[PDB]
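Accompanying notes for the structure given below.
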Amino acid sequence: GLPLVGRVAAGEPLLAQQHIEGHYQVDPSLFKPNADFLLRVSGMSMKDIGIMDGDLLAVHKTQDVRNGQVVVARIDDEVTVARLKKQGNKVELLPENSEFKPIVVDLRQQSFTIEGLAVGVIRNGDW
Amino acid sequence: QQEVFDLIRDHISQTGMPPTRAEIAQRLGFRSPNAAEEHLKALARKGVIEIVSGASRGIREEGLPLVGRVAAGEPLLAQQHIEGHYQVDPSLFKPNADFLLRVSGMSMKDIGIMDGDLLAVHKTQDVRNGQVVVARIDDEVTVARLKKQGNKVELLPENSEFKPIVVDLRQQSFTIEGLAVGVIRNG
Amino acid sequence: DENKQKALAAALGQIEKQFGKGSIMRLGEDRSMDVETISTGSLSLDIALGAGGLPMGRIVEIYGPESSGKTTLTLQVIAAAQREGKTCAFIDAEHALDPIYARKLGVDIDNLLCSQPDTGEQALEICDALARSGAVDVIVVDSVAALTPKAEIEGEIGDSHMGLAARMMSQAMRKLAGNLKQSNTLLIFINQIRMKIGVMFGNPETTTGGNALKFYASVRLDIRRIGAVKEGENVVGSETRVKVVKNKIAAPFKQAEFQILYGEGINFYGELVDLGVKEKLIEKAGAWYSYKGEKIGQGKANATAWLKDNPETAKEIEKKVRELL
DNA sequence: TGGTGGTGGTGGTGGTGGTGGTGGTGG
Ligand SMILES: Nc1ncnc2c1ncn2[C@@H]1O[C@H](COP(=O)(O)OP(=O)(O)OP(O)(O)=S)[C@@H](O)[C@H]1O
Ligand SMILES: [Mg+2]
């Protein structure tokens, strides 16, 4: 089945072996662009759009992105999920929650990196 | 039964032909072809075996079936219509999932279900206060958290813009349709 | 109009020519549609039923809890019909009948037919075979919870047989409804009680064997036990009340009570004194019963004993009580 | 003197079975 990405350490891709939680056979064709792998999140920062702590967010891996899309990225080599807004030479990742604030870190000091889009959400946590 | 299906699977390969109903019944230890016929029909109804003119046409799964809708807000019409399937594991969800429902409205936003989503339900009728359930109130369905006491049941929202819905069991009929276990979103 | 009269006459002629004489007639001219009843063994119950007994050519159902008295009631019903010259049959799907107790309630055990089928289909086939014959006036089926389908017999325990006996029962009623009325026979089903799991509101008790018999029956009775009858410090009988939960031949929902004395059946003379009091033909001078200006006894037992020992007053009271109700 | 050549499916039936006891108080 599809691989699952759990906690991610720096210096290695998301799909590194020690990041692999296991295999869950979910058909990749259900999602708009084919889902490549899954990634567990602590989604307190994207509540208003319906993402929660412990749920799974499907990602179609690609570096191409446009404005207004929800993207998995890394800043300081740390994984985060947030929407993208581009000013030009500067770009900011934004929340969808009532208590969080933007991220506009400097590329010259620390550059943003994309790994894939977010295509859909799956969860199995307690209710 | 699984053992009966295995008997055909290996007997056909070993001999090149499926065993007769009498042979299957004799192997089962009962003096009647009906013993083999019942299991063969049960496997056929499972979609594993084909039958033509009283004989097996062959020994030739789509996942959770999406069945109908459900309303987070006011109750919505209950009418089963299996429009399609989705290929997803039952083992993912806590008690095994049985079917999927489509959600309309926004009265459960805080917990994390919203418009147009798919909700996995586990069929049952044993549930207790404080759980997330599905109920039918005079041929209309709703999803909410239960709070039962006396002759009145409260179906609570999980959004501050909605107010609870209360039904009196002496006037309207109330049947619990299952227990929610998860969500899938693809919009 | 004049055209309509002949247009209708021709159609009636055609129908009677195709399907036989009598396939259609004015509802006020068919004497096969009149109702005839036979006694049930207990006077209170005949008053309650309205018509005066149970109808012939119909279906009746009797259900209740355990040790309630619904086999004694049916043997009491059988006994009276034989006293009138009617032949009878009894089908023991439960395999639990005691011959001598039947002989002791009043049944002529040498003329009653008996069958012990190995499968519910066989029981119903025998029922239809005797109904078609036109020579048997009463059939009794000991229990419906025991009518096992053939597929369930040849299988193993734990197999799923979802809704099979119900389908069988629907087929059976569909096939028997006509033969019963043509042959003018009475078919009595006894049923058990089970519980409905997960009910939210209402009475959870139900019966086994599906929904078809609830529709196809003309009369349904509910029989229950109330208390004990003491000859002394030792129990000698039961107290019973029956309800008419369905009725198609008279007003429904009435009631009836009586005593079952072990080894004898219903005590008719106990009913007679109760009905007489309620009807002012007997005088209760407080703790003492009284009749026609004389003192009787200190209780129901004394009153019924005195009445039994005195046939004249018994006849006088009965042949008047029967008239009013 | 001498024969040719096959058309087209129709309709669902039936409900099962209940499980388990908490906790003493005042001279
Ligand atoms: N052979 C018998 N001798 C004396 N008393 C009996 C005998 N058989 C039954 N009884 C009593 O008659 C009363 C009612 O029992 P029955 O009518 O015979 O059976 P039922 O109640 O109709 O169905 P079940 O088999 O008990 S669920 C009970 O109090 C019995 O104890
Ligand atoms: Mg009995």
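Here Swiss-Prot sets the residue numbers for chain C, with the shown residues being 4-328 in order.
When the header is checked for method, it gives electron microscopy, 2.9 Å.
Heads up, the Cβ atoms here are built off N, Cα and C, so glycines get one too.
The ATP binding site annotation in Swiss-Prot covers C:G67, C:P68, C:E69, C:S70, C:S71, C:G72, C:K73, C:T74. In three-state terms derived from DSSP, C:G67 (ATP binding site) belongs to neither a helical nor a strand segment and is classed as coil.
DSSP assigns C:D277 (mutagenesis position) to a helix. Using a 10 Å Cβ-Cβ cutoff, C:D277 (mutagenesis position) registers 17 neighbours. Experimental mutagenesis is annotated in Swiss-Prot for C:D277 to A, with the remark: 10-fold increased survival following 3000 Gy ionizing radiation.
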Which of these binding-site residues has the least crowded Cβ, counting other Cβ atoms within 10 Å: C:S70, C:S71, C:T74?
-> C:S70
Which of the binding-site residues C:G67, C:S71, C:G72, C:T74 have a Cβ less than 6 Å from any atom of ligand 2?
-> C:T74
Can you tell me how far the Cα of C:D277 (mutagenesis position) sits from the Cα of C:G72 (ATP binding site), in Å?
-> 21
What number of additional C-beta atoms lies within 10 angstroms of the C-beta atom of C:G67 (ATP binding site)?
-> 22
Residues sitting within 8 A of the centre of the C:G67, C:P68, C:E69, C:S70, C:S71, C:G72, C:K73, C:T74 CB atoms (ATP site), not counting those, run C:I226, C:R227, C:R228
Cβ contacts of C:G72 (ATP binding site) (under 8 Å, same chain, 6 or more positions away) | C:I226, C:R228, C:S241, C:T243, C:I263
Of the binding-site residues C:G67, C:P68, C:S71, which ones put their CB under 6 Å from ligand 1?
-> C:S71
